[PDB]
Amino acid sequence: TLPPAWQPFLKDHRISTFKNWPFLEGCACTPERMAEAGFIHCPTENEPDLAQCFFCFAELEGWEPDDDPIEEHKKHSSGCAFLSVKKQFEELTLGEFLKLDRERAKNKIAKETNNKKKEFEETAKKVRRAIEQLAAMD
Amino acid sequence: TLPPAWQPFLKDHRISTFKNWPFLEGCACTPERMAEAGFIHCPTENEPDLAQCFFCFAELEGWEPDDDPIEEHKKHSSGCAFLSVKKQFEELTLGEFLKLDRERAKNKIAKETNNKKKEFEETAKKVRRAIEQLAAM
Ligand SMILES: [Zn+2]
Ligand SMILES: [Zn+2]
């Protein structure tokens, strides 16, 4: 085994996350193919087919059977290093592997940051409106 | 950073273990040289210069300044894969690295087994002496 933080680098681990996935034999986006593309299954009450790239953290829902997960990952996050990684896990050098984990860490932060921004912007609008409402009354 | 179980594969970690080491500048077995050879410092009250290969688990004490730790590791555990490892950590493949960790796991068990033997042999002596003492008088 490997530390939990690193398991997602492994196809077999990612495939294991797709339990309860509806798109199985006959479909283009099987868990094998989803896993090959970098995805983890992260289902919610609201979107129960929600998947996340483990590396760049793009989230995608609304899957259909004919969908090729690589072509979609490419469409919705063309900046994802993992799509450039040609070698298998065991064929990576530790330097290479450590370089990738750093990038993934940067990606994660980027996603957290951009979230906080969107949330902060949302609160700003609320607060601004509220104070306009207070001017408006007189 | 890396899981604690794996840190010992890193020289700088091993060097860090040598705190209170007496053989410093001028000596053949400086912590840098000891680390380079695979050793971790795990001193006891009784044997306070005790060092252990992280990989094959050979223990060596009674160090003197002119001692070259590679030549000693070679003398007391010539079977230790780590001494064959020419590449630096980052230059290893994960397969390679995982192959090595497996071997280290085997090594560990082998040593735990050989300890239990030594202990079992020790108890046997005590019990033998005990029965002799009793049967005699
Ligand atoms: Zn991605
Ligand atoms: Zn050794």
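Note that chain B is numbered according to Swiss-Prot, with residues 5-141 shown in order.
Every residue, even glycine, has its Cβ placed from backbone N, Cα and C.
Long-range Cβ proximity for B:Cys57 (Zn(2+) binding site), meaning a same-chain Cβ under 8 A and a gap of 6 or more residues, is found for B:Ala41, B:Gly42, B:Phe43, B:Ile44, B:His77, B:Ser81, B:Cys84, B:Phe86. Among the features that Swiss-Prot reports, Zn(2+) binding site is placed at B:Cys57, B:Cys60, B:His77, B:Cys84.
Quoted from Swiss-Prot, the note on the mutagenesis of B:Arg18 to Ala is: Disrupts interaction with histone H3pT3, no effect on interaction with INCENP. Neighbour density for B:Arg18 (mutagenesis position): within 10 A of its CB lie 23 other CB atoms from the protein chains shown.
All protein chains shown were included, and the count of other CB atoms within 10 Å of the CB of B:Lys23 (mutagenesis position) stands at 9. Here the residue is the original one, but Swiss-Prot notes a mutagenesis experiment at this spot, B:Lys23 to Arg: Increases ubiquitination and blocks dissociation from centromeres; when associated with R-62; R-78 and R-79.
Packing around B:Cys33 (mutagenesis position) is summarised by its Cβ count: 26 other Cβ atoms lie within 10 angstroms of its Cβ, all protein chains included. For B:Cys33 to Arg, Swiss-Prot lists a mutagenesis experiment annotated as follows: Disrupts interaction with histone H3pT3, no effect on interaction with INCENP.
For the mutagenesis experiment B:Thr48 to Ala or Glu, the note given by Swiss-Prot reads: Localizes normally during mitosis but cannot support cell proliferation. Increased affinity for CDCA8/borealin. On its own chain, B:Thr48 (mutagenesis position) has B:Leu54 as residues at least 6 apart in sequence with a Cβ closer than 8 Å to its own Cβ.
B:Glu65 to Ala appears in Swiss-Prot as a published mutagenesis result, with the remark: Almost abolishes RAN-binding. Does not disrupt binding to AURKB or CDCA8. Disrupts mitotic spindle assembly. Does not disrupt nuclear export. If you draw a 10 Å sphere around the CB of B:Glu65 (mutagenesis position), it holds 12 other CB atoms from the protein chains shown.
In the three-state DSSP classification, B:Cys84 (mutagenesis position) falls within coil. A mutagenesis experiment is reported in Swiss-Prot for this position, B:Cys84 to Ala, and the note states: Loss of cytoprotection.
The Cβ of B:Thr117 (mutagenesis position) has no same-chain neighbour under 8 Å that is 6 or more residues away in sequence. DSSP assigns B:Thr117 (mutagenesis position) to a helix. Swiss-Prot gives this note for the published mutagenesis B:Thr117 to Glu: Mimics phosphorylation. Disrupts subcellular localization during mitosis and prevents interaction with INCENP.
A mutagenesis experiment is reported in Swiss-Prot for this position, B:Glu126 to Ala, and the note states: Loss of FBXL7 binding. Within the same chain, no residue at least 6 positions away from B:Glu126 (mutagenesis position) has a Cβ under 8 Å from its Cβ.
B:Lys129 (mutagenesis position): 9 other CB atoms within 10 A of its CB, across all protein chains. For the mutagenesis result B:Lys129 to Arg, the note given in Swiss-Prot is Loss of acetylation. Localization primarily within the cytoplasm.
By the rule that a residue counts when its Cβ sits under 6 Å from some atom of ligand 2, the mutagenesis positions B:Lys23, B:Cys33, B:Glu65, B:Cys84, B:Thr117 yield B:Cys84.
Other residues of the same chain near the Zn(2+) site, with their Cβ within 8 Å of the Cβ centroid of B:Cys57, B:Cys60, B:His77, B:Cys84, are B:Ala41, B:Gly42, B:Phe59, B:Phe61, B:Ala62, B:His80, B:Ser81, B:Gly83, B:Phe86, B:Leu87. Recorded residues B:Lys23 (mutagenesis position) and B:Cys33 (mutagenesis position) have their alpha carbons 14 Å apart, per Cα-Cα distance.
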